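Inspection log for the structure reproduced underneath, given as structure tokens.
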Amino acid sequence: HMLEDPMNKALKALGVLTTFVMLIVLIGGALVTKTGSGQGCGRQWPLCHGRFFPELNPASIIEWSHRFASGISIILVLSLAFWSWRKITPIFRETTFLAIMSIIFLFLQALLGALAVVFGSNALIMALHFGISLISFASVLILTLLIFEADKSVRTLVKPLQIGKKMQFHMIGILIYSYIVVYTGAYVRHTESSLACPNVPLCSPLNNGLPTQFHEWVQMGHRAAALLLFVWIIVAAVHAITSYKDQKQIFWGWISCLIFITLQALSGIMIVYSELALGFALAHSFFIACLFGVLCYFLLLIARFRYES
Ligand code: HEM
Ligand SMILES: CCCCCCCC/C=C\CCCCCCCC(=O)OC[C@H](O)CO
Ligand SMILES: CCCCCCCC/C=C\CCCCCCCC(=O)OC[C@H](O)CO
Ligand SMILES: [Cu+2]
């Protein structure tokens with residue numbers, strides 16, 4: 001393919017690896033405790049540090065794979081940030097903002113995680129971790145995307161598209177609002193309001209399906225926030241399907257968004273129905289990661305378009 005130094009495809013490999021590790025650090029948090037002394041241990045049995053005799057269990061692998069990914073992340077993120085900065089910036093000026101964002105948020109989630117070991121009883125603060133971890137992953141994802149695009153003459157995704165004002169409103173607005181919905185979700189978890197409402201869409205058989213207790217309000221607030229996000233994405237997708245059919249990155253970008261929002265909602269409903277089976281929890285952290293990734297891709301398009309035009 002390219003006669004340039006073979007070491008370049010290694011920067012692409014590092015990008016893929018780091019993006020993957022950061023995704024693991026994020027979604028892996030749905031399987032292990034993120035607060036208290038049992039932090040790092042499978043959520044179903046907070047005791048994995050110390051007393052137990054047995055080893056090589058499928059739940060022990062999760063715990064090892066998460067702590068390993070979290071440790072190796074510092075090495076990977078710093079290397080990716082530096083290398084991409086040295087090599088990719090000439091073509092993409094955004095490279096530096098991303099390299100920096102990657103480092104800052106990797107450190108912020110590590111900082112918040114360290115504190116969660118002892119202040120995990122503060123749900124309002126603990127609910128900030130996911131969103132931070134989410135941006136840490138999305139920064140590395142977009143950086144990796146630029147790394148690939150930098151080595152192509154006819155770019156696939158990072159193309160100078162014409163983004164109208166309305167579409168910009170939807171993109172930026174949905175991005176910001178999704179982050180808010182992400183907080184309410186994290187708040188449900190760390191406030192233990194996950195199973196306060198056995199039913200869906202309403203709370204339970206009693207009180208007409210309306211919340212009457214703390215945990216029911218948190219649960220219901222999250223669902224209500226999610227519904228609005230869902231509706232907004234439908235409106236945003238319809239505008240793309242109608243006015244951006246000629247700009248396929250936006251057309252398909254939003255259709256994928258529509259699909260990720262659907263899978264997010266469904267896995268959310270299954271968390272409840274399954275009474276928090278961790279497989280659905282894992283899915284619920286994954287699909288929002290995909291959606292947010294696409295929304296951050298859109299933000300890059302706007303950032304470049306506003307620079308160009
Ligand atoms: C489609 C838009 C939705 C988004 C963007 C979203 C996002 C999130 C996020 C980021 C978390 C936090 C996870 C964590 O801190 O490990 C969460 C948790 C949760 N969500 Fe959603 N969510 C959505 C919809 C729903 C729906 C429609 C339901 C249910 C009817 C639901 C039920 C839950 C439950 C029960 C938790 C707590 C899980 C736990 O204790 O680990 N979500 N959500
Ligand atoms: C423990 C293991 C650590 C190692 C993990 C390795 C992960 C390899 C992943 C990708 C390789 C990227 C190779 C890039 C090849 C250059 C050509 C290219 O850019 O292909 C792009 C592709 O089609 C898309 O757009
Ligand atoms: C149209 C909006 C429907 C929202 C329903 C939410 C529930 C389905 C969730 C994900 C599937 C997404 C499938 C999107 C199918 C779009 C088909 C399309 O793009 O047809 C356009 C045509 O070629 C030119 O006008
Ligand atoms: Cu309680």
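One is the number of the first residue shown, and numbering goes on along the chain from there.
Yeah, the Cβs are placed from backbone N, Cα and C, and that goes for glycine too.
What Swiss-Prot annotates here:
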type	residues	note
ACT_SITE	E63	active site
BINDING	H66, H129	heme o binding site
BINDING	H222, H284	heme b binding site
MUTAGEN	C48 to A (Swiss-Prot position 42)	Abolishes catalytic activity
MUTAGEN	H66 to M (Swiss-Prot position 60)	Contains heme B and heme A at levels comparable to that of wild-type CtaA
MUTAGEN	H129 to L (Swiss-Prot position 123)	Inactive. Contains heme B and heme O
MUTAGEN	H284 to L (Swiss-Prot position 278)	Contains small amounts of heme B and heme A
- Rounded inter-Cα distance in Å - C48 (mutagenesis position), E63 (active site): 9
- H129 (mutagenesis position), number of other Cβ atoms within 10 Å: 24
- Query: Quick one: Cα separation, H222 (heme b binding site) versus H284 (mutagenesis position), in Å?
  - Reply: 13
- Note: among recorded positions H66, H222, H284, least Cβ-dense neighbourhood at 10 Å is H66
- Cβ neighbour count (10 Å, all chains) around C48 (mutagenesis position) is 20
- So, in DSSP terms, is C48 (mutagenesis position) helix, strand, or coil? coil
- Query: At the level of the C-alpha atoms, what whole-angstrom distance separates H66 (mutagenesis position) and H129 (mutagenesis position)?
  - Reply: 16
- Item | Protein Cβ atoms within 10 Å of the residue listed as 'active site', excluding its own | 19
